[PDB]
Amino acid sequence: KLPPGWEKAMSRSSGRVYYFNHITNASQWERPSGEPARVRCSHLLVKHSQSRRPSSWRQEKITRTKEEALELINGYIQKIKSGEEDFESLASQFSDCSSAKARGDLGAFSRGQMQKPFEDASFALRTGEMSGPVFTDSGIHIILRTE
Ligand SMILES: NC(=O)Cc1ccc(O)cc1
C-alpha cells in the first residue's frame, strides 16, 4: 500500500482523504511516494519550560509551555507550506538551537547519534520533505531532510 509509517485519514472539515505519517507527523493530500546510511537535515527547534535545557541564544530562561511551543511550531509550518516564509528564514530567526546561525543545518548524521524521535523522523522523511511537529526532550522540532 503506502510507504510504511503512512496511513489514510479523512479531513474532519472537508471530508477529503489525506495521508498522515505517524513517524514524521507529516500530512499531505497526495498519496505518498513509495534506507540510507546517513541523512542530512535542518531543523527549527522551539523549546518549552520542560525542555532538557530551558535556555537558548534567544532567551536565557525559556518559560513558554509545551502547548505554546506547539502553537508556534504549527504557525511556522503553516507559513512554510504557504510559501509566505522560507524554512531557512524562520530557522535563522526563531530556532532555539545554536544551529539557527546555520539556517538550521545540522549536517549529516547516522542512526544512533540523534534523539530517537528526531532520528526516526529524519530517516523516514524523503529527500526534500519536511516533518510535522516532532517531539523530543529538547523541545518540538520542524525537520527538513536536505540529503
Ligand atoms: N538532539 C537531537 O536529536 C536533535 C537536536 C535537538 C536540539 C538541538 O539543539 C540540536 C539537535
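So for chain A, numbering is Swiss-Prot's, and the shown residues are 6-39, 51-163, in order.
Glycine residues also receive a Cβ, built from the backbone N, Cα and C atoms like all the rest.
Among the mutagenesis results in Swiss-Prot, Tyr23 to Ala has the note: Reduced affinity for KIF20B. The residue drawn here is the original one. Within 10 Å of the C-beta of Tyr23 (mutagenesis position) we count 15 further C-beta atoms, all protein chains included.
If you look up Swiss-Prot, you'll see 52-163 marked as domain 'PpiC'.
Secondary structure from DSSP puts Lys63 (mutagenesis position) in coil. In sequence order, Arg69, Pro70, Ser71, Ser72, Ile78, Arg80, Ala85, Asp112, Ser154, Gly155 are the residues of the chain that are 6 or more apart from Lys63 (mutagenesis position) and have a CB within less than 8 Å of its CB. For the mutagenesis of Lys63 to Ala, Swiss-Prot gives this note: Loss of peptidyl-prolyl cis/trans isomerase activity. No effect on the interaction with IRAK3/IRAK-M. Abolishes IL33-mediated increase of IRAK3/IRAK-M protein levels. The structure shown keeps the original residue.
Here Swiss-Prot describes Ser71 to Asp or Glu as a published mutagenesis experiment; the accompanying note says: Loss of peptidyl-prolyl cis/trans isomerase activity, nuclear localization and cellular function. The 10 Å shell around the Cβ of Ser71 (mutagenesis position) contains 13 further Cβ atoms across the protein chains shown.
In Swiss-Prot, the entry for mutagenesis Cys113 to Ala states: Loss of peptidyl-prolyl cis/trans isomerase activity; decrease in DNA repair of double-strand breaks by homologous recombination slightly less efficient than that observed with wild-type protein. No effect on RBBP8/CtIP. The structure shown retains the original residue. Sequence-distant neighbours of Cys113 (mutagenesis position) (same chain, 6+ apart, CB under 8 A from its CB) are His59, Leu60, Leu61, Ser72, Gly120, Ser154.
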Contacting mutagenesis positions, sequence order - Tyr23, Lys63, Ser71, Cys113 vs ligand 1, Cβ under 6 Å: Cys113
Endpoint distance, Cα to Cα in Å, for the 11-residue gap that opens after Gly39 and closes at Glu51: 12
Residues of the domain 'PpiC' (52-163) by DSSP state, where helix covers H, G and I: 39 helix, 24 strand, 49 coil
